[PDB]
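Have a look at the structure below before the remarks.
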Amino acid sequence: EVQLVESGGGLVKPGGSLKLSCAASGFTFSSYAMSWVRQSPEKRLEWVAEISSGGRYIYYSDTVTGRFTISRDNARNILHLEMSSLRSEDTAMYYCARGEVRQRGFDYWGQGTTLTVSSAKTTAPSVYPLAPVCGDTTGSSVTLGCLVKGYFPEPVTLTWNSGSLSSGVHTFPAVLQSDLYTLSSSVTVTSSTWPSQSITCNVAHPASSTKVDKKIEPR
Amino acid sequence: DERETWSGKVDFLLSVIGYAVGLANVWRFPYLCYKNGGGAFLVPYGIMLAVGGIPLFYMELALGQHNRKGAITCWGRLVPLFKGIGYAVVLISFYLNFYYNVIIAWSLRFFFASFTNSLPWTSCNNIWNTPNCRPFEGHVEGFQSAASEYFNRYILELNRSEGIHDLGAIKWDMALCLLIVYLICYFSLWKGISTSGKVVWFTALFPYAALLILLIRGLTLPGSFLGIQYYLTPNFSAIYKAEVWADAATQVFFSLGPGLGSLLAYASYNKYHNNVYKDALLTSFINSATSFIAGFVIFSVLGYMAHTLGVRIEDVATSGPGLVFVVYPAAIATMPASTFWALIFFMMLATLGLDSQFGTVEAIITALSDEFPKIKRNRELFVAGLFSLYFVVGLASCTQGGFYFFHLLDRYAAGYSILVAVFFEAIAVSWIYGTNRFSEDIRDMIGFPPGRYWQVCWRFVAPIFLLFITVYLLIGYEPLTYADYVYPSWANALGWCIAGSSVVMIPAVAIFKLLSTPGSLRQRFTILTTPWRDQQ
Amino acid sequence: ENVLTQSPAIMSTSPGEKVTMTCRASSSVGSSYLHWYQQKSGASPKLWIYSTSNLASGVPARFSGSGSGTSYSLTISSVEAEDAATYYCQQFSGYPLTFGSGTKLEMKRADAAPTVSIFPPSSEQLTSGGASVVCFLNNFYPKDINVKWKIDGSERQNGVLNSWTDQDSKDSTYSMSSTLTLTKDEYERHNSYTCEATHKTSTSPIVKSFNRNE
Ligand SMILES: CC(C)CCC[C@@H](C)[C@H]1CC[C@H]2[C@@H]3CC=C4C[C@@H](OC(=O)CCC(=O)O)CC[C@]4(C)[C@H]3CC[C@]12C
Ligand SMILES: CC(C)CCC[C@@H](C)[C@H]1CC[C@H]2[C@@H]3CC=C4C[C@@H](O)CC[C@]4(C)[C@H]3CC[C@]12C
Ligand SMILES: [Cl-]
Ligand code: NA
Ligand code: NA
């Protein structure tokens, strides 16, 4: 029925500008107030701006007032948020939330669109294979790894054997350390599976036209 | 801006419930039930109340609170092409008080005349009686009761007036009582809401005290239940008739008194986020609830007259000023401890009228204050000059033919004028302004949009409701005649001018405003149909 | 700004048990204006409870809400593993609209020792001036775990990158990757590298080590 997708997003230099958009579907968009509410990477939900059903009543937060501007296109059913004079404290996932009646809260939420704001530059990762130490005990279970170091920005997609290996896989979240992200994943497979059947980690970084396969081979 | 606000939400509730409940709650609603199928009359009365009355009542309270301005400003602030609606409405309220204050005066005269051991209106052997005097009400015209003769030969002296041309001498005892009414209103409205919302604590709450002590008194009389039978015995054959549906429709509309700028005035002083929806439903219910109770206060003793006094129910079940000024006092004259029931009854009438008149004259001063700031700054000076004009020409209602004057204005000056005004009120907010705009406005105030039921009522059934009422008022029209007196044709023509003078302000202002802004035609309507708030 | 704090910040609980979490406004809010939002890991929030106590469409009757004024609470009658999420209270009473600090709900579980795996830097990273030794500690409970890197017996503290995974939805365990990064030079000047895991499941640490020769 009702649906909300958020468009735009990406990374911007501090002081830059960007405009996000929310395509509303499955309901009469013109008779529902809309609102933008973000949450930072530290998972803090924070309401940004509300626009009335007719765009004639608009409220902002103190942290974005003047910089941000909200608008409606009830012809094509699009909710917009124009951001200017961006600071680093504005990097967050941005949610487009339907919420007319205040007493009944925010009915439906979008998927969210993500915004980054840094002076840091875009970097593609150098993905490494992680084979076990040389000539050790089988143990009926062997853990292979895949190191994805020094990229920017988020996100990256890591998957094993084109996504056919979804059991015994642990993809760890990326840690930002001095303007670079490092990520790692681990797969445990039975000793009769490797290296008899080869294992590969598929790293993809669309922010830098990156699509790298990497085989896990012993030494 | 920083507009004045009520010094308490109950001050607003009391002064609205006060304004809403009046003499049409006691001397019209119970008759209708009796005349139109007893308790079965509540079916069309309630449906007409839910789909036609409460919608219009709710709508004006929102526009008052949302636009934070008086009558003429709000409509100019809302749709400038129809800014004349504020003027016409204020003119109607300006006309009403020229005569409908005399009911509070007659009530104060009976109050003054009740400080006696035996009330005067009980005996047929006074200097003001005729040989045709009867102890109680009958059905032949030439023979009236002792209370009818007392009212029409001592208090009114209407027997000394040949008609509207013959106003005759001026009863100075009545001119004093009308002066007292305008004194009661002044030192309760000159300082504004500070005192208005507080003086109404007495005028709006007292009638419930009186209705209580008069309900236990009426329900414990010999023959009370017989009236409750007449008042409520259901005869569902009425519901089929169209006239009773219009009786229910027209009573529902006027008993809430919309389209008079008063609700628009009182609500404008509310906080912007007050739950005006909750206030509309609460106050409107208490209006009909007070009417439901009053019918027992009336028809209990109305049956007591048929039982112990031997009177046809048809000869005493009346409506209007006849019910409160001849028949009910005649029944009080017979019950033990008579003088007490008279005083609590007659100041029930006064406290019923004052709180209602408050809103009408308040609708004037708020609207005029919000438009002419040098009289917003001189309220106690301005409102001291308004009642001055009221007392001058109001001397016509104290002349020996003053009732002929009162009855003429009652049946012309404000009836039809307020129907076409609300009809343009209803379509200006629904079509020109837009339900989408109006719903979006009160969502900002109360947090939720009005239901689809509320705006489907504001958009389609509200004009049909007012059209239904106007059609039935015009269908049953006749030239004006009171008792055996037929008014001259020029007197009827005078009443239509009073009717048109207000409502002509809609097209006259619409004309004067249209050809006073530049541009093309469609380039001008978008000027006169863009609201003040939309253009900031 | 009506700041709303929530307690506890993160609570674990066994299935079948009951949980209560509170939401403390700094200024009184009307009952009809406080709402609750459940947000599962890697997903957008969802309206869970509106007007203190009214359940949204879909949320089961084992959830309930109560409170008034400055103190509010969310309660789950009998917790299930499908309720492992973060719960946010929100006030719609006045602008600015504000969301609570959030209460993370996790599932209690029997303890579990971590399976430690050490990895030397691959030959690809070694060509460039780089050398990162990675240590995996997978499928353990509770979440707290500690690592020490020993380079030839003497612990090395600086230059590591730790990452904790979310609580698994199968075995409800955790997993932590630690990555010590060296230059190719200072790496090739040391022969034995060690990764010790100090967990609650053992007095002594589960140590894994290797030598740059093999
Ligand atoms: C004679 C006296 C003593 C009693 C008169 C009865 C009225 C007071 C009752 C009877 C029918 C009731 C009405 C029936 C229907 C409605 C529609 C109803 O609309 C809704 O259900 C809410 C819509 C929404 O916002 O979602 C609001 C109450 C209302 C106006 C009620 C208001 C009070 C009414 C007029
Ligand atoms: C006539 C007898 C039998 C019953 C009369 C009913 C009276 C007692 C009822 C009906 C309307 C009521 C009032 C309606 C509204 C309000 C405003 C509210 O915010 C405070 C109480 C107050 C002022 C109520 C006091 C009691 C009240 C006056
Ligand atoms: Cl009524
Ligand atoms: Na009244
Ligand atoms: Na009335």
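Residue numbering for chain B follows Swiss-Prot; the residues present correspond to positions 25-161, 203-601, in that order.
When the header is checked for method, it gives X-ray crystallography, 3.2 Å.
For all residues, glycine too, the Cβ spot is worked out from N, Cα and C.
Here Swiss-Prot flags B:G42, B:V45, B:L417, B:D420, B:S421 as Na(+) 1 binding site, drawing on experimental evidence. Taking Cβ-Cβ distances under 8 Å and a sequence separation of 6 or more, the neighbours of B:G42 (Na(+) 1 binding site) in its chain are B:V265, B:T268, B:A269, B:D420, B:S421, B:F423, B:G424.
As annotated by Swiss-Prot, Na(+) 2 binding site applies to B:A44, B:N49, B:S320, B:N352. Secondary structure at B:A44 (Na(+) 2 binding site), as computed by DSSP, is helix. B:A44 (Na(+) 2 binding site) counts 25 other C-beta atoms within 10 Å of its own C-beta, drawing on all protein chains shown.
Among the mutagenesis entries in Swiss-Prot is B:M72 to F, noted as: 3-fold increase in sensitivity to cocaine inhibition of transport. If you draw a 10 Å sphere around the CB of B:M72 (mutagenesis position), it holds 24 other CB atoms from the protein chains shown. In the three-state DSSP classification, B:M72 (mutagenesis position) falls within a helix.
Sequence-distant contacts of B:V45 (Na(+) 1 binding site), defined as residues of its own chain at least six apart whose C-beta falls under 8 angstroms from its C-beta, comprise B:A269, B:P272, B:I351, B:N352, B:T355, B:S356, B:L417, B:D420, B:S421.
The C-beta environment of B:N49 (Na(+) 2 binding site), restricted to residues of the same chain at least 6 apart in sequence and closer than 8 Å, consists of B:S320, B:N352, B:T355, B:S356, B:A359, B:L417. Neighbouring residues of the recorded Na(+) 1 site, listed in sequence order and excluding B:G42, B:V45, B:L417, B:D420, B:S421, comprise B:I41, B:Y43, B:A44, B:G46, B:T268, B:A269, B:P272, B:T416, B:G418, B:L419, B:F423 (Cβ within 8 Å of the Cβ centroid). Across the structure, B:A44 (Na(+) 2 binding site) and B:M72 (mutagenesis position) place their CA atoms 17 angstrom apart. Contact annotation for recorded positions (B:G42, B:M72, B:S320, B:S421) versus ligand 3: B:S320, each with CB under 6 Å from a ligand atom. Summarising the environment of B:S421 (Na(+) 1 binding site), the number of other Cβ atoms within 10 Å of its Cβ, over all protein chains shown, is 25. A Cβ within 8 Å of the Cβ centre of B:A44, B:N49, B:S320, B:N352, the residues given for Na(+) 2, is found for these other residues of the same chain: B:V45, B:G46, B:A48, B:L321, B:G322, B:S353, B:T355, B:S356. Listed in sequence order, the recorded positions among B:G42, B:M72, B:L417, B:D420 whose CB lies under 6 angstroms from an atom of ligand 5 come out as none at all. Counting other CB atoms no more than 10 Å from each candidate's CB, the binding-site residues B:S320, B:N352 peak at B:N352.
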